[PDB]
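A short worksheet on the structure shown next.
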Amino acid sequence: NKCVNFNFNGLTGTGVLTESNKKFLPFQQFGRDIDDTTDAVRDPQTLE
Amino acid sequence: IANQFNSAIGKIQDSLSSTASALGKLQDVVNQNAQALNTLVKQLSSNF
Ligand SMILES: *[C@@H]1O[C@H](CO)[C@@H](O[C@@H]2O[C@H](CO)[C@@H](O)[C@H](O)[C@H]2NC(C)=O)[C@H](O)[C@H]1NC(C)=O
Ligand SMILES: *[C@@H]1O[C@H](CO)[C@@H](O[C@@H]2O[C@H](CO)[C@@H](O)[C@H](O)[C@H]2NC(C)=O)[C@H](O)[C@H]1NC(C)=O
């Protein structure tokens, strides 16, 4: 809930990060929409 | 004149409701506008 730059596992981006109701399968790490733009990420330590 | 008119208004509900595709003239511009925003964004992936 802050504007931050980020790097997750080498994936670099920017935005407001927040808790998600979505559920990736155990082997997906980054979400991409229709636009092929990165809308969500699994945190590599809390795994949420 | 009233009963023909009531039966005539009657079918105008049904042509929309039963989905005769006639709203295509609006749908097709909502699609044609959207396909351009999708196209515009997607080119940012290209190496040029
Ligand atoms: C990395 O380490 C942290 C803690 O050192 C792990 O977080 C713990 O996860 C368990 C199970 O969910 C919780 O019961 C603990 O409360 C968590 N720790 C803390 C300090 O709250 C985390 O799971 C580890 N990551 C991996 C991938 O193993
Ligand atoms: C003119 O056409 C109308 C149809 O729009 C006729 O009205 C029908 O009349 C029959 C009996 O002959 C009724 O069973 C139908 O229910 C009527 N239809 C409607 C929509 O009400 C009318 O009889 C015709 N009259 C002439 C003189 O041709």
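All residue numbers given for chain B refer to Swiss-Prot; the residues shown span 923-970 in order.
We read in the header that electron microscopy, 4.0 Å was used to get this structure.
Any Cβ shown, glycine's included, is placed from N, Cα and C.
Here Swiss-Prot notes a natural variant, B:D950 to N, with the remark: In strain: Delta/B.1.617.2, Mu/B.1.621. The Cβ of B:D950 (variant position) lies under 8 Å from the Cβ of no residue that sits 6+ residues away along the same chain. Mapped onto three states, the DSSP output places B:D950 (variant position) in helix.
Neighbour count (other Cβ atoms within 10 Å of the Cβ, all protein chains): 9 for B:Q954 (variant position). Record note (Swiss-Prot) on the natural variant B:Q954 to H: In strain: Omicron/BA.1, Omicron/BA.2, Omicron/BA.2.12.1, Omicron/BA.2.75, Omicron/BA.4, Omicron/BA.5, Omicron/BQ.1.1, Omicron/XBB.1.5, Omicron/EG.5.1.
Annotation note: B:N969 (variant position) sits in a coil segment as assigned by DSSP. Under a cutoff of 8 A between CB atoms, and with a sequence separation of 6+ in the same chain, B:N969 (variant position) has no neighbours. The natural variant B:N969 to K is recorded by Swiss-Prot, whose note states: In strain: Omicron/BA.1, Omicron/BA.2, Omicron/BA.2.12.1, Omicron/BA.2.75, Omicron/BA.4, Omicron/BA.5, Omicron/BQ.1.1, Omicron/XBB.1.5, Omicron/EG.5.1.
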